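Participant: One structure follows; several queries about it will come next.
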Amino acid sequence: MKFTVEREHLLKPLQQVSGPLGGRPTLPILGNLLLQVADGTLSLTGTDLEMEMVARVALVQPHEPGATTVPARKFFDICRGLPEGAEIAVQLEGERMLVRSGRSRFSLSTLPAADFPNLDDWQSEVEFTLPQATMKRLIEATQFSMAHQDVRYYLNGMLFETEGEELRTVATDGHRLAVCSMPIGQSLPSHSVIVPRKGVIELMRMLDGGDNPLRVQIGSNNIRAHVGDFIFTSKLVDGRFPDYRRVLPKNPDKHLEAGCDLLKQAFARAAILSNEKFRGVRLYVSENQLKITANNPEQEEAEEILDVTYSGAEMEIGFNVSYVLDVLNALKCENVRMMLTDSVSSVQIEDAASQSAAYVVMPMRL
Amino acid sequence: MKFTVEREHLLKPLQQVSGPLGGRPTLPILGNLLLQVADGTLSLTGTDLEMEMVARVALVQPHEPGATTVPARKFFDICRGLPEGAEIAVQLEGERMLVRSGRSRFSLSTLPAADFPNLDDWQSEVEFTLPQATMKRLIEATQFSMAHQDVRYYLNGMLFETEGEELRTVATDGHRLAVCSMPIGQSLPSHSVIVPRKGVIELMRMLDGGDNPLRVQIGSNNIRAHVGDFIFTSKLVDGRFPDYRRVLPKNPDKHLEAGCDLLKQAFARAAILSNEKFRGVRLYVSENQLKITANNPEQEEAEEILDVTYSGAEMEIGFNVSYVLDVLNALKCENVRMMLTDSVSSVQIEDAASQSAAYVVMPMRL
Amino acid sequence: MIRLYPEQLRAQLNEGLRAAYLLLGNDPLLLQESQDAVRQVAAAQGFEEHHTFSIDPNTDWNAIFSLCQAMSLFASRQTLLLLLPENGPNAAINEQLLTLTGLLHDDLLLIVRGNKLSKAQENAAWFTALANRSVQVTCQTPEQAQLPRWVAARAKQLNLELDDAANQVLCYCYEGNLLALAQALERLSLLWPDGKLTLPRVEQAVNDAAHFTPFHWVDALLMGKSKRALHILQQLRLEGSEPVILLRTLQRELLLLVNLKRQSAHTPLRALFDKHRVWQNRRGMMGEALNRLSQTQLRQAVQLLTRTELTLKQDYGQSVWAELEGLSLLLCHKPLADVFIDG
Amino acid sequence: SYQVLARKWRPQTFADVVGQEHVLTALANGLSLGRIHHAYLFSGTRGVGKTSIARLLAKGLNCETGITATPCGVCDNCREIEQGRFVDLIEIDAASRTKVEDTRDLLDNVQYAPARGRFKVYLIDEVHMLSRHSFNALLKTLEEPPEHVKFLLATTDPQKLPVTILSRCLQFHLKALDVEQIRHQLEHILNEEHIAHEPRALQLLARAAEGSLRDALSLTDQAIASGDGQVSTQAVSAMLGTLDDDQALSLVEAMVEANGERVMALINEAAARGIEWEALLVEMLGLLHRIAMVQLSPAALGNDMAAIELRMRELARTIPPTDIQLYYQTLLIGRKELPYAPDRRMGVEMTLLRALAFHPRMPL
Amino acid sequence: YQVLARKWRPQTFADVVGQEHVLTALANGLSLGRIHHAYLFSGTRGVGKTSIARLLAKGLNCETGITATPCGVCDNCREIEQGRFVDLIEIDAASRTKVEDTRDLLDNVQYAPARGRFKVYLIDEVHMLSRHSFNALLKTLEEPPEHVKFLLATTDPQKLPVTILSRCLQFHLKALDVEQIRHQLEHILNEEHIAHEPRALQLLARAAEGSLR
Amino acid sequence: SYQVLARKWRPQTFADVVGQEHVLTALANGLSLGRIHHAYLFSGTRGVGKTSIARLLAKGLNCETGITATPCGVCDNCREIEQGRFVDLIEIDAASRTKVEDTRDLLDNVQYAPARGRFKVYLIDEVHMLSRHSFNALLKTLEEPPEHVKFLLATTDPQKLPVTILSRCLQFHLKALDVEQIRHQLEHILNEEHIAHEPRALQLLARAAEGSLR
DNA sequence: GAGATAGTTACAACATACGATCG
DNA sequence: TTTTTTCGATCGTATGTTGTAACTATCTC
Ligand SMILES: Nc1ncnc2c1ncn2[C@@H]1O[C@H](COP(=O)(O)OP(=O)(O)O)[C@@H](O)[C@H]1O
Ligand SMILES: Nc1ncnc2c1ncn2[C@@H]1O[C@H](COP(=O)(O)OP(=O)(O)O)[C@@H](O)[C@H]1O
Ligand SMILES: Nc1ncnc2c1ncn2[C@@H]1O[C@H](COP(=O)(O)OP(=O)(O)O)[C@@H](O)[C@H]1O
Ligand code: ALF
Ligand code: ALF
Ligand code: ALF
Ligand SMILES: [Mg+2]
Ligand SMILES: [Mg+2]
Ligand SMILES: [Mg+2]
Ligand SMILES: [Zn+2]
Ligand SMILES: [Zn+2]
Ligand SMILES: [Zn+2]
């Protein structure tokens, strides 16, 4: 294998491929990415036995077909360290690889390409295409609510449901729920899948705001995403996910409207003197008035008062300030509507302008 | 104790005073800031039994004299979280401090002010005022060469020497040395002191680049620095610092001049594949040629070649790339001058056009 | 490689200074004294820099290698000290030490501290690499036989007068712990400026801090000294020794004694000792044991030992020490009415 | 309020310390002659005066008059040290601060000269709780100590320290305070406090102290509370009976002399508090075995049973071996049959009755 | 409706059944003014260690003053009854056995009480603390601030280090006899308006061993 | 797919259980009178219906109609509990969750209110396998639980539990089933399943059962 | 001068080694 | 001239390495 390629055309694909690779692979072959040259294309592949990323680069210089495996970190560092506009000529000699470019020479070690693991083929049950912006908004509306390391293995991922003319993203961890829905413009059969958190993070990093539509294929237990010259493949959790419709409160009778910025600032100020372990605060709602109180083990008390639009009966409730702050940060809207029924029932949060996304938070018996 | 202030006038002095505090203090009182209201002035003091920071603020509203101690991080967060342009009213009731801002109320626990340690007064021996730029230049030039954790305590600090109309800063750790000197325009008696690491860090932080001159007083075992309304007091390390003059080579016969950026890039590329454990590189110098080589136990070698202005005999010398990279980063200039005699002797690095700063590096056995 | 004792170390240092010094033994006092003497001599020679590291699985060998490789602007003539693990070096430690010995310089003085090395540990690449340029000082705590002479000499070099009774009391109270004995001598010298140490004077400022091993207990049982055996057992219990180790150590000798007693009916004892590989020094004590215990005995002892082992293993009982005391008294000529043997 | 006796009566002078002559005399001679070591270690049982002696030594080192074994107690340094506000005395609770990061900052202060004292004294207490990295840092500091710093260490478990640390410090071991000295100290304290007392109460409290003065003071405070401002023999005896937890030896003594009423009373007293009957049987079996071993050889009894040494010796001397063996066998059978008895208490009572009055019949 | 065990927790020293010696000692100490700073309570399960500890806290923090007969009607008494009193810090040692929690607790002992005259730490199931946790309390327990009191309760006292035991006053509660249990049951049933017979109460008392719970 | 007789014929109503009359009567009286405790323990031999009775009690507590001793069996809560997927009924297998960390994590979430039902029921099975630290951690909250939580414990070796745990809960002992009851239950099951049988075979099976219906 | 990008610091999670208790 | 140990399951403390989030300084428009 021998090929000459411009540094700029090879910078971004190397970073994209090295992204999924972890610091500790536990296998020498896993730590090395697969580099192939064929016909007039250069393919870089990176896998960790659970995810796969493939990038393609066009070649205009004479070359010979071949395949090999090279360390991701060392190769990426060498390529990035060279001056801008340099041309990297990579050749294979025996077990070594010459990366001669200008006056600099390197001899990277290589391993057999046959040892590189591969993923079995699968049948795509559903296929569609959506703009990058819609996917980014859908993922951002519910990423923060995903459970980190919950014992339930199926709660560590996000639920994607294609239904009718819309696509829905659901995230939950057992105490808070986030739901978002966006139209796609094409009718698809009803289907539901679960994607692990690492796959969601990789998909988010993949998006760059380009005009190229992103194509999604979903099989029995696999998902593939195509954008530009980048392809990503991941497995599915294939688990039992709770229905979001049950969690949502039914015909709530108390409504409250508030400003997002003032409410967020009040909650942030109140959270300073709250319990570090539980992060519990108390909300008192009265006629056109909202009061927030927080206490800590040192008996330091924080109190905040603000004016809101409310006309129901007086009520007292408890909450975890962290979830409320996360929801307020996620909304990024001008006004926020809160729907409540009683001190022992869940509370729903939505944007006043639009109802595309909704959040549900359960109370605590302080 | 009662007073009222503005958020802007209190945000920055509080940050400066509370910056040093962190972690778990030796005593709880050391974790708090001392607030004193007297004769229309608010004094904020913070100490850790090794160095002290004092800030002053003017009061133009009704107030009552008093003194107390309050938590640092909690108070700083409360002050920062309030809306910009707000008025903060602080009052003392019993063993509690009440902070009011608009409709926001906070209650904080306090400790008696009589238990706060206070450093004893001392008489200064040398006094001089210099611009902040000179001190910042000296510190940024000579800081990186100090030792981190060594049994020889005096090597962990920085040597400040006043000689005639010149101020010199020297640092070393037994393997490398950095020396810088600047004029002050006034004659002072010969003197030398050692400043600890934390003192140097705080002195660097307190400088803001403004036009306000920095006043320095040096006594028998203490050093005080005045900048605007900020006072910083620190203690001095006891011991004898090695004489740097003997370290400099007496007669370096071989000289070289090289581009700073090109040499730095070449060293970085060589170190990308240098043995991580040792970080060693080998330099071959010949007529108008400098070659840098590195290798790792896996039989992978990296080589680079560049041109220089050299006229001596061919030579080979080993080095630790970390020290050379640090020196090159410290020297921000178009060209760098290297002076050397043999492969088992120290090498001097200086700027091509500036003689203020000099560095000495000892070659590694290779 | 030269071999020496602590007394000859100063003479060797006066003769010259070598590249590496190995201090192997189980006596902290002698090891500390040898280390101090070596470091003082090195400082006299011009070694003003010293470094110490602890050898363990979580060890940063990169720092040691960098220290060996790097030079010094002014503070040359470095000294390095290593503390080996109690168990001893393993294959990873063996190769690390070989690499370190490879990177050795005339200006670096190496010192190693640890327990005595076995034949397997001795037969190592790093150990043989230093054979031509090393001196090993053996620091073993003297036995009770040679202890009083050591105590008398140490008191003599401190300009003190010790009576025979005081010497016996000091040996009894601080057996196997020379650091405590030296500190006791220093405290006695502080208490009495005149230096006259009589029995009543020493008896006031002495406490029992003896140290023993299971082999001492087994030897006491073989000799037949009930008081010494009980004292050693109590000290071992206070230290926190594992009962199973004592059980195995006693079992080996007890089974050997049973076999010898059974087969000595029609065979001279010397031939049996030769066939069983009995060390020459021990052949004395073993002999008298065979003249003190009958065949009726050595069966009740075996039964009691088996019962104790079963109780320790399956029942997880806490009365192991009581059974050990009973067995110790049984081995000595005592009635031991056998209600406690369950025989 | 009246404060607490333990806190109020801290020894503020070498003359106030009770006993421990072999340590105080050596320290005084060393201070007088100028022979001062770099590191001191103090070991002993609880409440014997390790911290008090360490503080007294620290006060003596940094007195205005000079290095003396009899601090004046009136200069500013003495008052500050007594009140715990002395700048050059750094007291470190190693139990509370064990991580290496916490210890590093404290040990890095040795690079600064003393402010208002001849020496910079570090008093590290509960030092056996430090981690390996903290021990390594302490050893590195002690290898090359500045001439103007001293280290004082106090602990109850010296065996936990590394041998390297031990070999570089001079160790003093404190002894138990004995009954007579404890009684004298209690009498002096009560006379100073103007509290009525009787000799028998003081003797009982001293005997129950078991070589610890702090235990004696705590028991004295509890007795004063129980006696309503007075110390009386009856009140102290009742209080000790409430805390008495040695029913096994009393039961053995009652059984050996064939006194059924005492046995029943002891059983009722044991049942009054929450006790495990099988544990009681195990304790009785252990006591009988120890008595038999002592009968075999006087050296069997060690220093672990110093509290009940006299009673065990008397039982060994008086009771014939055959009775001890019979009782041991009866208790073994009782322990074996305990699980199937109608109740644990009933099983213990039946076994004690059999030991008292009955004798098993053996085969053949 | 409400469980009898929770409903009938003693709220005054007169409601405690038995334990005469402990109550007399506490009353004498409170009346004379000789108050220690470390109390340990021992005994079998369900004998009233926590109840007596809470009564002592009420007596110490009562608004009327330091008395052996708490009023039971002021704000402090009611809040202690409801478990909402700020200055009564109740620690469940069985759950927080780690040294980090102990260090966090010790780092805030010098702050003055919010409303009461004393800050009372009631550590329950203290025998479950780790060795490091036990050793971390030695100095603070020996010399606490003036306004700090420590109350400890356990059913397995022998597991505590001797150093801890030497620093506190020990009270051993004794198991209740049949007569006291039967009388208490009679009183409770009479107050509850529930029919009963003497033989049933005797059987219940005998079947309960010496625990009221 | 196919379910064995033991799984298929699990009783779903208080009237479908065999024997244990005293326990059922006590539970019914307690529910009717309104005197509801917060800690129930069930002890007995193997295969006597401890888990069945615990599940029936849990179903009765959270029934939509109300707290009754005769659950309807048709509302959403009853069906979900029968299917074993009810949010507010948390079943813990103490034989595999012995770690104290799991117990602490479980106790940290008791402050949250129930999702749908009026009570949050915890059903701990094989509780005798928990470690000592787990029992000690439980003690405090088990003594005084919040008003919206209940604890149900089932064990076959109550001797291993500490006395402190036993003192805090109401204990129900289940007797071993008699031969006649087992024979009648087997005959009823076989008749419902349409399987031919003979009296002597049923007698032999009941005798070999040895008081265990499973 | 403001917004965007890159660099630094602090906190959390995972992995490894060592010590202690009860059945 | 040597002879050194029972196993499984659970809990607690301290250190090292890798990854992510928030805030600040620097670069580009
Ligand atoms: N030798 C002694 N003389 C007088 N009082 C003593 C002595 N030893 C202990 N005490 C008393 O015991 C209390 C606690 O002693 P302490 O300093 O804790 O010793 P340790 O450090 O050994 O526990 C002190 O207040 C003191 O009054
Ligand atoms: N001495 C007593 N007097 C009255 N009631 C008691 C007594 N001891 C226990 N009880 C009852 O037992 C219940 C539990 O007691 P508890 O506080 O748990 O004691 P412990 O802490 O010793 O377990 C209480 O609610 C109370 O009604
Ligand atoms: N009292 C009972 N009435 C009817 N069936 C029973 C009874 N007890 C047990 N069974 C049968 O035994 C099976 C297992 O019972 P299970 O709930 O496991 O009891 P346990 O928890 O005591 O083992 C059930 O499926 C059920 O069919
Ligand atoms: F403080 Al101590 F023994 F309890 F020295
Ligand atoms: F609460 Al308890 F013994 F059960 F003190
Ligand atoms: F005997 Al089971 F659940 F099977 F109690
Ligand atoms: Mg002490
Ligand atoms: Mg309780
Ligand atoms: Mg079951
Ligand atoms: Zn003085
Ligand atoms: Zn009151
Ligand atoms: Zn229903």
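By the numbers in Swiss-Prot, the shown part of chain F spans 2-215.
Heads up, header says this was done by electron microscopy, 2.6 Å.
Keep in mind that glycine also has a Cβ here, set from the backbone N, Cα and C atoms.
Marked as ATP binding site by Swiss-Prot: F:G45, F:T46, F:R47, F:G48, F:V49, F:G50, F:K51, F:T52. Annotated Zn(2+) binding site per Swiss-Prot: F:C64, F:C73, F:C76, F:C79, in sequence order, evidence recorded as experimental evidence. Listed in Swiss-Prot as a mutagenesis experiment, F:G118 to D is described as follows: In dnaX2016(Ts); present in both isoforms, unable to grow at 42 degrees Celsius.
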Participant: Using an 8 Å cut-off from the Cβ centroid of F:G45, F:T46, F:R47, F:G48, F:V49, F:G50, F:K51, F:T52, can you name the remaining same-chain residues around the ATP site, in sequence order?
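Facilitator: Going along the sequence, the neighbours appear as F:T157, F:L175, F:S213, F:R215.
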Participant: Taking just the CA atoms, what is the gap between F:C79 (Zn(2+) binding site) and F:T52 (ATP binding site) in Å?
Facilitator: 16
Participant: Return the residue, from the listed binding-site residues F:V49, F:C73, with the maximum count of other C-beta atoms within 10 angstroms of its C-beta.
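Facilitator: Top count of Cβ atoms within 10 Å goes to F:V49.
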Participant: I'm trying to understand the geometry here, so how far is the Cα atom of F:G45 (ATP binding site) from the Cα atom of F:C76 (Zn(2+) binding site), in Å to the nearest whole number?
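Facilitator: F:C76 (Zn(2+) binding site) has its Cα 31 Å from the Cα of F:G45 (ATP binding site).
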Participant: Of the binding-site residues F:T46, F:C73, F:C76, which one has its Cα closest to the Cα of F:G118 (mutagenesis position)?
Facilitator: F:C76
Participant: Could you find out if DSSP has F:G45 (ATP binding site) as helix, strand or coil?
Facilitator: strand
Participant: From the Cα of F:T52 (ATP binding site) across to the Cα of F:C76 (Zn(2+) binding site), what is the distance in angstrom?
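Facilitator: For F:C76 (Zn(2+) binding site) versus F:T52 (ATP binding site), the Cα atoms are 21 Å apart.
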Participant: Would you mind reading off the Cα separation of F:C64 (Zn(2+) binding site) from F:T46 (ATP binding site), to the nearest angstrom?
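Facilitator: About 29 Å separates the two Cα atoms.
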Participant: Please list residues from the chain of F:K51 (ATP binding site) whose Cβ is under 8 angstroms from its Cβ, counting only those at least six apart in sequence.
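Facilitator: Counting only residues 6 or more apart in sequence, the Cβ neighbours of F:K51 (ATP binding site) under 8 Å are F:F43, F:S44, F:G45, F:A155, F:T156, F:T157, F:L175.
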Participant: In sequence order, which same-chain residues at least six apart have a C-beta under 8 angstroms from F:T52 (ATP binding site)?
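Facilitator: Counting only residues 6 or more apart in sequence, the Cβ neighbours of F:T52 (ATP binding site) under 8 Å are F:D126, F:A155.
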Participant: Within the chain of F:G50 (ATP binding site), which residues six or more apart in sequence place their C-beta under 8 angstroms from its C-beta?
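Facilitator: Within the chain, F:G50 (ATP binding site) has Cβ neighbours under 8 Å at F:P12, F:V18, F:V19, F:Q21, F:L175, F:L214.
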Participant: Do any of the binding-site residues F:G48, F:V49, F:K51, F:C73 touch ligand 6, in the sense that the CB is under 6 Å from one of its atoms?
Facilitator: F:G48, F:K51
Participant: Identify all same-chain residues not among F:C64, F:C73, F:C76, F:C79 whose C-beta atom falls within 8 angstroms of the centroid of the Zn(2+) site's C-beta atoms; report them in sequence order.
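Facilitator: In sequence order, the nearby non-listed residues are F:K60, F:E65, F:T66, F:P72, F:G74, F:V75, F:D77, F:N78, F:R80.
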Participant: Can you check which residue among the binding-site residues F:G45, F:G48 has the largest number of Cβ atoms within 10 Å of its own?
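Facilitator: Highest number of other Cβ atoms within 10 Å: F:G45.
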Participant: Within 10 Å of the Cβ of F:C76 (Zn(2+) binding site), how many other Cβ atoms can be counted across all chains shown?
Facilitator: 15
Participant: Same chain only, sequence gap of 6 or more: which residues have a CB within under 8 Å of the CB of F:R47 (ATP binding site)?
Facilitator: F:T157, F:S213, F:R215
Participant: To see if you understand the setup: which same-chain residues, six or more apart in sequence, place their Cβ under 8 Å from that of F:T46 (ATP binding site)?
Facilitator: F:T157, F:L175, F:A177, F:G212, F:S213
Participant: Do me a favour and check the Cα-Cα span between F:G48 (ATP binding site) and F:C73 (Zn(2+) binding site); whole Å is fine.
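Facilitator: F:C73 (Zn(2+) binding site) has its Cα 26 Å from the Cα of F:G48 (ATP binding site).
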Participant: How long is the line from the C-alpha of F:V49 (ATP binding site) to the C-alpha of F:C73 (Zn(2+) binding site), rounded to the nearest angstrom?
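Facilitator: So the alpha carbons of F:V49 (ATP binding site) and F:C73 (Zn(2+) binding site) sit roughly 24 Å from each other.
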Participant: May I ask you to report the DSSP-based helix, strand or coil state of F:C76 (Zn(2+) binding site)?
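Facilitator: Its secondary structure by DSSP: coil.
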Participant: Quick check: in three-state DSSP terms, what is F:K51 (ATP binding site)?
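Facilitator: Helix, per DSSP.
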